[PDB]
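Have a look at this one before I ask anything.
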Amino acid sequence: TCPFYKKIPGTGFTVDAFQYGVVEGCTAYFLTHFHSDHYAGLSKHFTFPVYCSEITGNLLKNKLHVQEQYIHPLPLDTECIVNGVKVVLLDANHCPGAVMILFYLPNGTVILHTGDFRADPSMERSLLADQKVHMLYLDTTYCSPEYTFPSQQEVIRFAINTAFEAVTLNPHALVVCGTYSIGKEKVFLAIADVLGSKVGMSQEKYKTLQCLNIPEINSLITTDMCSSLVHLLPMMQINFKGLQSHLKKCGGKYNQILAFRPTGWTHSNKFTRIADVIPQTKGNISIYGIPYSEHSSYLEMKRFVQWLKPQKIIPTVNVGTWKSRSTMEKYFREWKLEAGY
Ligand code: NI
């Protein structure tokens, strides 16, 4: 049954709560973003009202075949009413169409649900500034001090300079970028732009990208593998084996691959600065592991919560073991001591 942490007290609302069948007392289902753990259970057979961003609504319609009559898209940074309750959607700095939701409760309580987010100081100057937030439902994916990572921009700059060099040294080289769902599109679009190329990809992935309201999108992507010097493949195919195989299917247009695997965090974040990164090479194939995260580092999360000063915190990630629950509680206590709220 639907956990307490996916229900908003005093409303008929749930968030990201689609895998329990019909939730008793829910008059509206909110969806923060289009990742499968969050939308799990939604299909053409769903017949209740779903609220979400415009981008998320395009993906539900076109990828999950949710009928249009049940989809209610809302604009961002805009005061809206849903079943008698004032709400605002804000940009979550996560994947395309990902949102945080501010609910203004009839009793005067204000609740912020972050969805999945990567905290940034620009959120300290949004509509969140205007009033006191009482409860925070927090994306706690990396809530532990060992989780450090560079900025998105540092990683992108590295990937650009690395690709430009390789293809200038060898213009018959091919750049490949791993992907598995939406997110991290900036990695491949930024590289394709420095090389002055479109990005080539499968039909399925091209369709997904067409849902994301990217301006000038038709000038940036293609299914033509032969005209194109950046290709996308699934993350699991980014190994020497799978890259050699792919190279054999471009029709003798390229003789080399440089590939990127933008991953979350792994054990080599503690030591290696982005400037120190070197690839694994086998013959005419090179693979770079780059830590491109769409979730808050420990320090980014701590700063955000210390600025916001919520009266109560409810975690939404790593909540299934008592050990994680207990550990996260200890960090929230500390954060509250040190900042005095
Ligand atoms: Ni996500």
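Numbering of chain A is taken from Swiss-Prot, so the residues present carry the numbers 700-1040, in order.
Each residue, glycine too, has its Cβ placed from N, Cα and C.
Pulled the feature table from Swiss-Prot, pasting it below:
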- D838 to N: Impaired nuclear focus formation, reduced interaction with PIAS and increased sensitivity to cisplatin (MUTAGEN)
- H994 to A: Impaired nuclear focus formation, reduced interaction with PIAS and increased sensitivity to cisplatin (MUTAGEN)
When you measure from the Cβ of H994 (mutagenesis position), which residues in the chain that are at least 6 apart have a Cβ under 8 Å away?
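When sequence neighbours closer than 6 are ignored, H994 (mutagenesis position) has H793, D815, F816, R817, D838, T840, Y841, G963 within Cβ distance under 8 Å.
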What is the Cβ neighbour count of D838 (mutagenesis position) at a 10 Å cut-off, with all protein chains included?
23
